[PDB]
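Okay, structure first, notes after.
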Amino acid sequence: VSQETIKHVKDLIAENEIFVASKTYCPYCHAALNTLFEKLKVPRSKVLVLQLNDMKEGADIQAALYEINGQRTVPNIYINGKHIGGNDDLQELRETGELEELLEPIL
Ligand SMILES: *SC[C@H](NC(=O)CC[C@H](N)C(=O)O)C(=O)NCC(=O)O
């Protein structure tokens, strides 16, 4: 995986208040996106959702995200440039009452 690809993924993570790498058929991605837009009412203009399976760079992006954060699955969620993880990770922050503070500066 190229150095330039890593930098491109870093850039997209920093230029967007929430970053989700997803796949259109992944039910975990549907759960996470549903939580974000529908339950937590996060404006869509604040979220970059990349459906990697619908994109040329799909595979390079996922591999780049492994190099960056060690995660290999989707959804791969960043909030305010901070690495969240998958849907389990997102749902867990809700259950510990800790997600609310990460969303403040954003929402
Ligand atoms: S649905 C596609 C797969 N995703 C998951 O397994 C997510 C489970 C996590 N525990 C979560 O986010 O809650 C997946 O990414 N499979 C491998 C792949 O390369 O697509």
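All chain A residue numbers match Swiss-Prot; in order, they span 2-108.
Backbone N, Cα and C atoms are what each Cβ position is placed from, and that goes for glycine too.
Proximity of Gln63 (glutathione binding site) to non-local residues of its own chain (separation of 6 or more, Cβ distance below 8 Å) is seen for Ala22, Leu53, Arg73, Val75, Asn77, given in sequence order. Reduced to three states, the DSSP call for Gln63 (glutathione binding site) is helix. The glutathione binding site annotation in Swiss-Prot covers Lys24, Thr25, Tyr26, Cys27, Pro28, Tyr29, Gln63, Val75, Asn88, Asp89 and rests on experimental evidence.
Among the mutagenesis experiments that Swiss-Prot reports, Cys30 to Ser is described with the note: Leads to increased oxidoreductase activity. Secondary structure at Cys30 (mutagenesis position), taken from DSSP and collapsed to helix, strand or coil, is helix. Under a cutoff of 8 A between CB atoms, and with a sequence separation of 6+ in the same chain, the neighbours of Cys30 (mutagenesis position) are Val21, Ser23, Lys24, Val75, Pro76, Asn88.
Quoted from Swiss-Prot, the note attached to the mutagenesis of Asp89 to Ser states: Leads to increased oxidoreductase activity. In three-state terms derived from DSSP, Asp89 (mutagenesis position) belongs to a helical segment. The Cβ of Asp89 (mutagenesis position) has no same-chain neighbour under 8 Å that is 6 or more residues away in sequence.
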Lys24, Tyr26, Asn88 as binding-site residues, winner by CB count within 10 A: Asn88
Where the C-beta lies under 6 angstroms from ligand 1, the matching recorded positions among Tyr26, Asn88, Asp89: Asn88, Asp89
